[PDB]
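Student: Following this message is one structure expressed as structure tokens.
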Number of protein chains: 6
Amino acid sequence: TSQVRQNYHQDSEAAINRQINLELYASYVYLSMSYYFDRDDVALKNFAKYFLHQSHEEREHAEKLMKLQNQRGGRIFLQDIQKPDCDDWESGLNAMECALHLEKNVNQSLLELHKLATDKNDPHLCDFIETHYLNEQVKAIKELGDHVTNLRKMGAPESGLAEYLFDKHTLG
Amino acid sequence: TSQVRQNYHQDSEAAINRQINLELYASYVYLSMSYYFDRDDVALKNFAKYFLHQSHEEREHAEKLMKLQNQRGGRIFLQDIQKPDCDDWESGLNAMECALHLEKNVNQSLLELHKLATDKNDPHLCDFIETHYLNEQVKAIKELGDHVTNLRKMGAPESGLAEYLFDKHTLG
Amino acid sequence: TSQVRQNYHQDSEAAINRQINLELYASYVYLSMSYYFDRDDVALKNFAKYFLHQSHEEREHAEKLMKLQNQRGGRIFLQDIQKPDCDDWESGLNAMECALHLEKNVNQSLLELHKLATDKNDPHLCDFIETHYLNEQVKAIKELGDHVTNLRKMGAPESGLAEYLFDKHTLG
Amino acid sequence: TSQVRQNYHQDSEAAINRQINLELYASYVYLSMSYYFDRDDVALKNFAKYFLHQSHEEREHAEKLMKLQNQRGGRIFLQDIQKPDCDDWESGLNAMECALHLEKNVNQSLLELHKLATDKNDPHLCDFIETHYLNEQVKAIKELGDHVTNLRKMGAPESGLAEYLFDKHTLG
Amino acid sequence: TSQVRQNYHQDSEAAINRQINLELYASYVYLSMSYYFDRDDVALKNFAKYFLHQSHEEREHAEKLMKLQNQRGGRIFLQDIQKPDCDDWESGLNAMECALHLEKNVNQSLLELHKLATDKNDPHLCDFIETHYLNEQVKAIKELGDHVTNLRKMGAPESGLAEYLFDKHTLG
Amino acid sequence: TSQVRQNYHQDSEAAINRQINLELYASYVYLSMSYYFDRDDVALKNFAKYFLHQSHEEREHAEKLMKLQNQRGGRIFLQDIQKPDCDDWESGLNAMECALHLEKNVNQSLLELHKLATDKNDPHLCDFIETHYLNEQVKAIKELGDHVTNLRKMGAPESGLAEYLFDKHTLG
Ligand SMILES: [Ca+2]
Ligand SMILES: [Ca+2]
Ligand SMILES: [Ca+2]
Ligand SMILES: [Ca+2]
Ligand SMILES: [Ca+2]
Ligand SMILES: [Ca+2]
Ligand SMILES: [Ca+2]
Ligand SMILES: [Ca+2]
């Protein structure tokens, strides 16, 4: 038991280890989406840059949780990072819809983590999650919803002109 | 026989002279495409600038090979430069498709040159081709493929609006 | 089959997909080592920074291969990223020894890839590997060997003073 | 028939197409002369630079005529570019004498073009030729005559010292 | 056996040790030529500076090979450095002719080293030689050929004025 | 006999030629020591840099003597440069002890040269040696003695920590 550990429940420690794997998995999903748009038969450079940036940010979120685990006297335990479910993402609109779904799932996991921290009376963990994760998730979800709405209204994905213009004017 | 000539096969010397003519020919093809887009009844200024730049680069590639011939103690032998097969290039998409085909043909010739240099055990010639030509060709081919994909997805060449927007947003 | 694909063997395409997973795995190993040194009961900040930097570079190497796959007309196929074999890395010296072993293994895979590219007569792939990977590997291996030699000569890992001073004077 | 065409005779259009080929041919001749001086057994670097610059300028002259053709509503028609008559240019003095002869021939063609434009009452074409070509030709011819006179007076080409010094002091 | 050694053949290691001695020997030859031109009865300062610079570069080439030996896990083994064959170099032209011969000999040794690396399947060693040595040798040889041609055409070495002017205008 | 030679004895000329070889030999010894510290199984970078700098300075000393020989109307006569007696230098302390011994030997040769110049009544040669060599030697010897004393007092070479710290704090 760590000399620094104080008011840090075993259940919280385990849940943090799970969240770490989830963020690394999200990073992997975004990495796959990015390079799909880099294909010569897809070729939407700004969609590709958008998802690569998202991939790097998810990786950063995971490292922040690893830092928190050590700060509290807990111990990091890593697991395999599962490959994404899809290899081909279909279209710009489909990719954005999948990302929205992914983000809502990560948000659900964070809300469950917050409830657990509350039940265990760990105010430091509650504030950490509120401060660094909760608001970021809400902003991310609103942004993806906006994008999905615009692509649909423009006539994507049936209209190839729609996806080309969105890549230039919104993501560019 | 040149006082500088060393490990430079007669077959390699001849193949270099052939590659020189091929690059000059590619330069001529791009020059023709450029001014086709400058016509009052076509009028796509950025397509015109794009192909003119390609024309100048091909000319530079040829001069580099002429420099290499002299460096190795070989002798330059020039041939007529054949006129392009087409005078009218039809459309932006058609021109891009023809350029893709042209580049793949020049790439094939370079791969054959590399194989010959390998058989003759000329490591300097192999590295020269690898360094200055092989990677440039691969990048060029990927770029043209990307362009072709976008124009097709936008609805070219049937859609005149598609070619107008690509000229502004991608080539501009 | 991609409109850009030329002289790119199916076996090469598959080997590239395998190398991509291997680099991502190496990235994961370095990430685990980094945060082990961040523990309150280990506490060697410069060892931690050193391995985190290595982790980011391996991730970059993987992305470069993903870029190459698309450039040649090949198709990315991702696999699970296996968790590292160890959770606890023992000591600074032990971690450096494990990294040396890891790098020699990645080097072996690259040498095998180069031999395959040679057999398939793919000069572009051979040069890509030579240029971006082979020399980097040799430098990395020499650096790790140097570090291991110094730690051993200083009296690590039995001497805790040795690891503390190396962290400050060499890695700092 | 172009919507922009006005007072542009069919004979003028054809003569412009011929002049375009002539300028491209002159460019090719200068390119050949340039690299002859780059040979290890000739080695006069400033003669080489001088002729390469002339080659680029002739190429520019041709592009200007291509621009003019399109401006007037005419249509570009390209022909093969014939290889130069010589592969070996003998000496610095001989090359300068050949260039003088070449320039006087191009000048004759331009004077004939001007006479035709005059007969067809095309004041715009007459002024274009006067402005951009006639004075440039006269200056070029005077310059080459000066060079030829100096080389001869110095004792070229029998004197190898003469050509070496001219390369340094006049062309350098 | 070095902890860093991987895919490095014993024959390659030995050949590298031999190349090291050869470059040091070339350095010694150029050093001797340099100070010959510094004599009061020769007095060509720019010839002297030219050869001294060549001497320093050869020394640098040798150190680079020593660095490579250590990087691969090989062991440096030095030999006596033989004195040059001549003490008196006769003339500027004679010195340049001897240097051309020397460089072609060093080039032959490098080509033989490359063939050996190829037979032993050492892609890293092949690329190292290609990258740092092969192209430098070709440039060096072309430069010396150019110099020899100019001196001969000027009337060296019978003409003392020729060597004086070349020292000022080419080497100065 | 040189038109510039004045009061320059044949014995002095010969002794200068011998000193030149001795300085080149010292340069070779330092070069060998330098790269010994660059080995993966030694790895003391600052010891390596220290000896490489010494190697370059000895080479400079030799060139200065070659310059002096020509200034006085004497003639340079070079000899083979013998390989160092050792290939493996054992340790940092051992290398420093060997260098101290080497420097005292070079100093003895210089003192003998000065005595000869004195006997031949050559005031210019005496002052040259005093000015450029004698004081430099004394400083070099004192510096090496200081280093040897410190390494011994620290517990080298039995203590690997001692050599590591000296490399950082004194030579770094
Ligand atoms: Ca598993
Ligand atoms: Ca013909
Ligand atoms: Ca290469
Ligand atoms: Ca799985
Ligand atoms: Ca024809
Ligand atoms: Ca011996
Ligand atoms: Ca001997
Ligand atoms: Ca004095």
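Using Swiss-Prot numbers, chain B covers 6-177, in order.
We read in the header that X-ray crystallography, 1.9 Å was used to get this structure.
Cβ atoms are placed via backbone N, Cα and C, with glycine included.
Sharing the record's features from Swiss-Prot:
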- B:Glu28, B:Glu63, B:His66: Fe cation 1 binding site (BINDING)
- B:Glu63, B:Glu108, B:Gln142: Fe cation 2 binding site (BINDING)
- B:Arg23 to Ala: Abrogates interaction with NCOA4. Fails to localize to punctate lysosomal structures (MUTAGEN)
- B:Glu28 to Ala: Reduces iron binding and oxidation rate; when associated with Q-87 (MUTAGEN)
- B:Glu108 to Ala: No effect on iron binding but the oxidation rate is severely reduced; when associated with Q-87 (MUTAGEN)
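Looking at the shown structure, can you explain where the listed features end up?
Tutor: The DSSP secondary structure for B:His66 (Fe cation 1 binding site) is helix.
Its Cβ taken as reference, B:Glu63 (Fe cation 1 binding site) is surrounded by 21 other Cβ atoms within 10 Å in the chains shown.
Remark: B:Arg23 (mutagenesis position) has B:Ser114 as non-local neighbours, by Cβ distance under 8 Å and separation of at least 6 in sequence.
Within its own chain, B:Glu28 (mutagenesis position) has B:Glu63, B:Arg64, B:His66, B:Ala67, B:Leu70, B:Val111 as residues 6 or more apart in sequence whose C-beta sits under 8 angstroms from its own.
In the three-state DSSP classification, B:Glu108 (mutagenesis position) falls within a helix.
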Student: Just the number: how many Å between the Cα atoms of B:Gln142 (Fe cation 2 binding site) and B:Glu108 (mutagenesis position)?
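Tutor: The Cα atom of B:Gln142 (Fe cation 2 binding site) is 7 Å away from the Cα atom of B:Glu108 (mutagenesis position).
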Student: If I restrict to non-local contacts, at least six residues apart, and a C-beta distance under 8 angstroms, what lies near B:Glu108 (mutagenesis position) in its own chain?
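Tutor: The list for B:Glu108 (mutagenesis position) reads B:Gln142, B:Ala145, B:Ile146, B:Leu149, given in order along the sequence.
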Student: Same chain, not part of B:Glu28, B:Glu63, B:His66: whose C-beta falls within 8 angstroms of the C-beta centre of the Fe cation 1 site? Give them in sequence order.
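Tutor: Surrounding the site, in chain order, are B:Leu27, B:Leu29, B:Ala31, B:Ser32, B:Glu62, B:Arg64, B:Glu65, B:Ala67, B:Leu70, B:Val111.
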Student: Provide the number of Cβ atoms within 10 Å of the Cβ of B:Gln142 (Fe cation 2 binding site), excluding the reference atom itself.
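Tutor: There are 19 such Cβ atoms around B:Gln142 (Fe cation 2 binding site).
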Student: Could you tally the C-beta atoms, other than its own, that fall within 10 angstroms of the C-beta of B:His66 (Fe cation 1 binding site)?
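Tutor: There are 20 such Cβ atoms around B:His66 (Fe cation 1 binding site).
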Student: Starting from the Cβ centroid of B:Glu63, B:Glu108, B:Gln142, the recorded Fe cation 2 site, name every other residue in that chain with its Cβ within 8 Å, sequence order please.
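Tutor: Same chain, not in B:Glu63, B:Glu108, B:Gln142, Cβ within 8 Å: B:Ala31, B:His66, B:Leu107, B:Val111, B:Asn112, B:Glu141, B:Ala145, B:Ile146.
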